[PDB]
Amino acid sequence: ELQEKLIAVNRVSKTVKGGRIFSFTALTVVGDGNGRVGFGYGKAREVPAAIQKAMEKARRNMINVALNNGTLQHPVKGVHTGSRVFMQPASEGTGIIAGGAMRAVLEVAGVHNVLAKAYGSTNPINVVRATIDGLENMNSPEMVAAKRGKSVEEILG
Amino acid sequence: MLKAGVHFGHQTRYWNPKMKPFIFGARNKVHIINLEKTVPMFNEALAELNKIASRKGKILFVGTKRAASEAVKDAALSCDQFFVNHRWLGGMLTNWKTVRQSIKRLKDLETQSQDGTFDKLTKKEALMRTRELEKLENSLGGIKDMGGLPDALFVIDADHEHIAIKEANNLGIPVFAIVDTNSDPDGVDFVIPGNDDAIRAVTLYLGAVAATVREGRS
Amino acid sequence: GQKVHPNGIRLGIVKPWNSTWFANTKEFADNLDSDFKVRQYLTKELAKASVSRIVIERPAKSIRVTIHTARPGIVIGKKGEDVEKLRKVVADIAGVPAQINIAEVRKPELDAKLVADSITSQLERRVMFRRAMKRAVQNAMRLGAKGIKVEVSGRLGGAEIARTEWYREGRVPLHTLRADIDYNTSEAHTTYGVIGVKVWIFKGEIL
RNA sequence: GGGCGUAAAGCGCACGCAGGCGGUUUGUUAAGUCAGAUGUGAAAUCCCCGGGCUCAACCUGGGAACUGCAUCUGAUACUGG
RNA sequence: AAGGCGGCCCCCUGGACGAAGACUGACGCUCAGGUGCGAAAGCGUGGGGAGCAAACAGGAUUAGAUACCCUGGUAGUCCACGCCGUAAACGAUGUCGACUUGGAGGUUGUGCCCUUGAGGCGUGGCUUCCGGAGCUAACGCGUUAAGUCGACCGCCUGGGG
RNA sequence: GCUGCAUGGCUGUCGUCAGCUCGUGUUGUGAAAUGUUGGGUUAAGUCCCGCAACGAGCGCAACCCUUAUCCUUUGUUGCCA
RNA sequence: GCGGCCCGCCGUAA
């Protein structure tokens, strides 16, 4: 039922007394298409082993977000080590226009219309944090009403 | 309650500033624990432990400190519960899958033990097997007959057993540690202020818990 | 060149010979040559079957041959006509009269010769070597064995230096003489030269 | 809508004119700021609702836009006198 | 203020801090151009000259040794009066103001309590070392911020050339 | 006949030196780390104790041959109290 | 505690 995606694979080395030994890494994202998403990162001597090792690590690590008809009502921005991300809601008919790993994250998450953009550095591992960057720090009107001790209808007005 | 059979903090220079709400005035160079706000928290913790025991939750006891060892081993094995007495192994809970093999080896070794030297008289091998069993039993004696993944943990010293608390938080199991002045409430805890090195104090702590749990089954 | 041959080192401990007969200096070479000729002919003729091991024993004025195989029906045929053709040719090769026997291989996933030449046959049809290796190791572990190691060497498609790979799990102790290790090799001729295959199987330690 | 400990980047350190920026009330002014109204901001071009060339480039009807300027009336929380 | 300042005594002179009380009534902050002060070496005129010592001369070592090592040795280093205006002139961190969990010291004031004693309670200034949240590419910083903010100024825009 | 720099198979060498890795779990954004480090021992990652690690694999050792001491069995072509 | 001892042609595994 869950959707799985593969983002990037690269070869990584290490030096010992006799020479060099190589290894591979994989970055994957998993979502339910409805508001739950997680990611994982695995290493092994062979590509298939790393691929399969990232998946269940992603499965055990999930969070839920609160969208609304395919987005929510926040222009939100998030950061990690050297990456900035900007996402804002789109009206309708539009797609998931977004550059790299943001495309896969927003696709598996369940968003259908968004106007993302990426700044700063763009390596996949840190920009994938776009999950934790802003997706789960998003506020629905009902929880805002609960926090401020009021009712939704006059919070919106 | 009223007997005040529990002493108080270590010293004003070894203290965690997060313990200010529970602290009292300090007079003789050491901090004093306020008992006026410990009874309600203790009663709430006791009620929660009773309702968990009624759910046959397989409570767990820890607290290796060379002073509460026999105390926790006697409080446990009394009603129905298990305990950890020596050398909390890093990853009993997150890596329970591997620890099951050690438990199984202990079970096989003890089954063979009741008729051990009859199988073979090579005294070297018999002696080394006995030594291996003795080494293995203490680290898992209290947990051998457990299904796995208990539903509650009772911890005597908080900062001294931070690895167990981290494992419990990672798995998502409620904790019932006792916090002193030089420790801090970090995990999802039912915080119970009080001294943790006095024999009278620890005995008073464990007696109420044992009575509550042994009542909870019926 | 570092490893002693696993089969040879154990020939007097836990392993038997394949040719068992007595002779003197006059006929030693002739007996060896005859055994070589008959083994070569049998291997050439019975390629399509699954032949594993040929044991040759010389009765006083006679030669006795036993064949181990996993599909005896093909070798023995509808009636005993094909075994009779084989017996005629063998008795032609060696002057003395000959008799033939057939042995039965119960678990073809053991007896490393079968695994090795199965992998070679797969390689001859241009299939990825890694899948073959993993398939064989998984089958052998499923059927029950304390360990197995396979390896392949040669020009695996790339013009670069011929590479080497190997997989292993279980236990394969090679420095203990009590252990019962079965070892055999094979090689496959492709469009880019030959590829070598080696298999170790650890059936079980013997007291 | 970027930076300056080590990647490029804090004057060797002070005093100080012109400039830039001002703690708390009260009272007046309406300069800044805000709201209306009028007069202006050519046509063509862009946009919206339409129309006609077999359709489309093309032509055409009406409306918005021309982020501005000046004048008059009003408001007085904030900045200025 | 920075560059810097160490035997002892006298004369002239600047700043900082504390206690208590009185007084004036926003008189403030920053600062392009401008002005002043800046280690050592160096320059000019006149003195002085013990030790040390660029340049220089011999003796060694070395394949060579215009060097490191040894024996000497001039300018200079010192004083007075004028120039020069640069340093890894570094905490490699501009100046003011406000706010935010803690420990262990050093130095200099002052209030109270038996002031008994090297006692106990406080309350200011200036300084070392750990470390929490937070911040950072990381190292690390961490109430004397590289944390959360405001005012003004100075600089940066690939490496060589 | 050419190409050991297109290869299989088979050898030398570091070196009979004591090392070389993996599964799961934790730490770090990451290359990686931990285990394999520390105290005492051994010919030896050989062993005890400690310790966010808990267990495995190839190595070391043992199982093989010969030599040194006795006991049974057999006694020629071997032996003579 | 201090005696001396310099160099290594051009490109080149995936």
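Going by Swiss-Prot, the residues shown for chain A are 10-166, listed in order.
Note that Cβ sites are derived from N, Cα and C of the backbone, with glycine treated the same way.
Per Swiss-Prot, the feature domain 'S5 DRBM' maps to A:11-74. Under natural variants, Swiss-Prot gives A:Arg20 to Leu with this note: In strain: SPCR9; spectinomycin resistant. Not a ram mutation. According to Swiss-Prot, the natural variant A:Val21 to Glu carries this note: In strain: SPCR7; spectinomycin resistant. Not a ram mutation. While the structure shown retains the original residue, Swiss-Prot records the natural variant A:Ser22 to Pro with this note: In strain: SPCR13 and SPCR15; spectinomycin resistant. Not a ram mutation. Recorded in Swiss-Prot as a natural variant, A:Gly104 to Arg carries the remark: In strain: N-660; suppresses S12 streptomycin dependence. One natural variant named in Swiss-Prot is A:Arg112 to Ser, and its note says In strain: NEA-319; neamycin resistant. Quoted from Swiss-Prot, the note on natural variant A:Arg112 to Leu is: In strain: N-421 and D-1023; suppresses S12 streptomycin-dependence. Among the sequence features in Swiss-Prot, the natural variant A:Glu151 to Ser is noted as follows: In strain: B.
Secondary structure from DSSP puts A:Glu151 (variant position) in a helix. When Cα-Cα distances from A:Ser22 (variant position) are compared across the variant positions A:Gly104, A:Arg112, A:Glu151, the shortest belongs to A:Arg112. Ranking the variant positions A:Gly104, A:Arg112, A:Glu151 by the distance of their Cα atoms from the Cα of A:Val21 (variant position) places A:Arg112 first. Helix, strand and coil counts from DSSP across the domain 'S5 DRBM' (A:11-74) read 14 helix, 38 strand, 12 coil. The candidate set comprises the variant positions A:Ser22, A:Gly104, A:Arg112, A:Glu151. Of these, A:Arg112 has the most other Cβ atoms within 10 Å. Taking Cβ-Cβ distances under 8 Å and a sequence gap of 6 or more within the same chain, the neighbours of A:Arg20 (variant position) are A:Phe31, A:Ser32, A:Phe33. For the pair A:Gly104 (variant position) and A:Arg112 (variant position), the C-alpha distance works out to 10 angstrom. A:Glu151 (variant position) is 28 Å away from A:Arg112 (variant position) when you measure Cα to Cα.
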